[PDB]
Amino acid sequence: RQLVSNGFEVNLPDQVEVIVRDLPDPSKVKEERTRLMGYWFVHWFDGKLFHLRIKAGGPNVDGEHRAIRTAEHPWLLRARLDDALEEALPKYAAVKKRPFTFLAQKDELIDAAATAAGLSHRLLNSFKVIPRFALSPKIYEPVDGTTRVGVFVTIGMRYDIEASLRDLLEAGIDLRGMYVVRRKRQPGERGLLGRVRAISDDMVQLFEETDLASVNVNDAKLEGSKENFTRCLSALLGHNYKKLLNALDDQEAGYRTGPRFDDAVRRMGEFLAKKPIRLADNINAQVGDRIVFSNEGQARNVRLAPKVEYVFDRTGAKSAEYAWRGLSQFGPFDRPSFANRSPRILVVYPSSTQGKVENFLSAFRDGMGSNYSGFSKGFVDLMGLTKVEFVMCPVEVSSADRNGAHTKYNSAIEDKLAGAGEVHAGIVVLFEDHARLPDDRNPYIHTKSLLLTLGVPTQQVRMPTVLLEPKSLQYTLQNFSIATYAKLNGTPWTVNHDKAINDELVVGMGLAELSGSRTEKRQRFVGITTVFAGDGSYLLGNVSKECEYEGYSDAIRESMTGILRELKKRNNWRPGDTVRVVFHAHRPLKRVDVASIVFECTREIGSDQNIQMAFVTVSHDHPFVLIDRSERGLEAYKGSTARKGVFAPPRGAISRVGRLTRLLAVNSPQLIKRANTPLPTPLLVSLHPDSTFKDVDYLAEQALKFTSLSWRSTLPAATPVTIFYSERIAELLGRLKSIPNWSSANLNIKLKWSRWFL
RNA sequence: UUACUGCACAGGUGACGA
DNA sequence: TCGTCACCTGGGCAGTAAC
Ligand SMILES: [Mg+2]
């Protein structure tokens, strides 16, 4: 039982001698660091300034002398290590500090990719993809009670377009509408300048500008987004352009695949271990062994959660390892009770797509047959319904109509429904050129708005999807079916849980940030989703209808206390029963908000029961990766030479970093998509220190299970539904709040049990 | 906006302190 | 106002759908 990390032990001195002076105002710290530059390392923490001498000779420093022992206060040397790593690698310029980040000295993957695909173009030399490395000094706990410092190595790719904007023009590339950034960024300057309206003299005309509406061709460059890469390259190359991307993708796989990443990490550790790292001129650190996660000795640092089971009945008896397998065999969890066995579904679509939409609806409702075993039965037999009646609502509108498409859809819905009686759901087909129009003329959001006001949830669909090859279409229709059923109040599946306490509530919060352009300040909206322990099963509760950023903490507390009150009433908790409340988000709550939440839930449940409360953050973008050297991977596809997910930990692997923190693996070899897919990064699950329920392993496993509860897809989500559904709610409600004639009135009436946000 | 996955880039932001 | 440690969210593009 071993998982290898991307980090190395750092052998530090036991002790370091330091000078301390009280400095209750931290505004002084910056000038003082400058004054003692070169001779002293300086660090402010907890009202006080800490000085570690790094070189002999003045200036002098007044203060109390103290021995800072590493085992007890590892933050001091962790911080010194950020800078010492920089100093240790003088030939690699920092592109960022804390963590030290830098570029490979030679390697340039576009040149290599071109050669390997046998492509060429004069300008290609001005498109650079360079490996980017970061070394992050992190505190971890090899076992409870003991801290150490590790150096964690992470790799990504710098994409840059150095080309002059002038050159890109004459090559036939249309630069209109592309974002542009400053070549040299003033200290504490923005990068984004805006979009390209046109070029004049030595002068770019910018719309959506962030500052001035003009800048010289010479002080600006295209932003190195994938969008600009593809737009420039396909113009200069197509259709050889895909050939270069695959080859670039192959090159990058050379640094990001499991074995190849493990090798790059090894080589980086060798390089840093070659010389001592000077913490001062007389005090050294040494980079040591690869940090592992194991159960050797007094370490209990790795476990494997059981496989999540998808459950399709209350008796626990009907279950599967995979959502579709189970759904296909058993039908949905709620089919014995599902109330509406003959849904009427409005189908809103551009009249000119009529035949394509019929083909799609036929495939959806009645299946694709045995040649497409992924979607044979169709929606009706899949979900155990009697029939589906489509009410056709053609719309006279063209993809060219960018300004009045939304008006036409809504006019057509209103006229059709006036004379049609009640519809239970709707499907809205959209042109690709309309899907991303601004919200004031976007038919997605206008039709979603109108139909949700009327209490009619929709599943929308873009024509490129409607037209998918049958091999892709069968999977499309799995996902479409599951969300549509849930939109009709259905519960497709649950995930196993064996209840140990009398009740458990999990609430999540999710954030969305909206603006009409990148110039405009993003406005924040929030959402809240609740999940309850059932008997053998987790059950999705209700969902917020207000979106609310200011006061989100009051909303969390209002939602938990109202829910605890109703759960108690439903279940009639007995004296001495234990109730557990778990909160999830992608960021940690404030201590003061945890205190207020704990106080109000405790007072609401009363002294008759025992309450356990945990506050959990789920992080995706941290410096930790898990390597399972025992995993050979799987056949990229049956039956190739290439392998996918080589060295990928199993789904459900949980490693201990520290008392409050676990790493959770979610993307197993099975789930990994391709040979060139990188070694996955696990989720970091952190418990808030003020939590009263402390078992982070159990909370990591619960988070795992909730990834499987997503009804947007047959495949699991990247984050538990408690957070993920909250983000979809927040985005939709925040958008809707700007749409004329939107009302939320039906969200808690007709739509109370509809999962309208999927 | 069927989704999952990945990546790039940009924007910054959060928590903890005194 | 700060210092310090940390990483989240939006927009877009490309490959594939846990046996
Ligand atoms: Mg959806």
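We number chain A the way Swiss-Prot does; in order, the residues shown are 20-777.
If you're wondering, the header gives X-ray crystallography, 2.0 Å.
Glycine too: its Cβ is placed from the backbone N, Cα and C atoms.
Positions annotated as domain 'Piwi' by Swiss-Prot, on the basis of sequence analysis: A:445-757.
In this structure, A:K506 (mutagenesis position) is part of a helix by DSSP. Quoted from Swiss-Prot, the note on the mutagenesis of A:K506 to A is: 10-fold reduction in plasmid silencing, strongly impairs gRNA binding.
A:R754 (mutagenesis position) falls within a helical segment according to DSSP. For the mutagenesis of A:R754 to A, Swiss-Prot gives this note: Increases affinity for 5'-phospho-U gRNA, no change in affinity for 5'-phospho-A or 5'-phospho-C gRNA. The structure shown keeps the original residue.
The feature Mg(2+) binding site is assigned by Swiss-Prot to A:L777, with experimental evidence given as support. For A:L777 (Mg(2+) binding site), the number of other Cβ atoms no farther than 10 Å from its own Cβ, over all displayed protein chains, is 19.
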Under a threshold of 6 Å between Cβ and any atom of ligand 1, which of the recorded positions A:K506, A:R754, A:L777 are retained? A:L777
A:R754 (mutagenesis position) and A:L777 (Mg(2+) binding site), compared by Cα position, are separated in whole Å by 15
Among the mutagenesis positions listed here, A:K506, A:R754, whose Cβ has the fewest other Cβ atoms inside 10 Å? A:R754
Between A:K506 (mutagenesis position) and A:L777 (Mg(2+) binding site), what is the CA-CA distance rounded to a whole number of Å? 8
On the three-state reduction of DSSP, what should I expect for A:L777 (Mg(2+) binding site)? coil
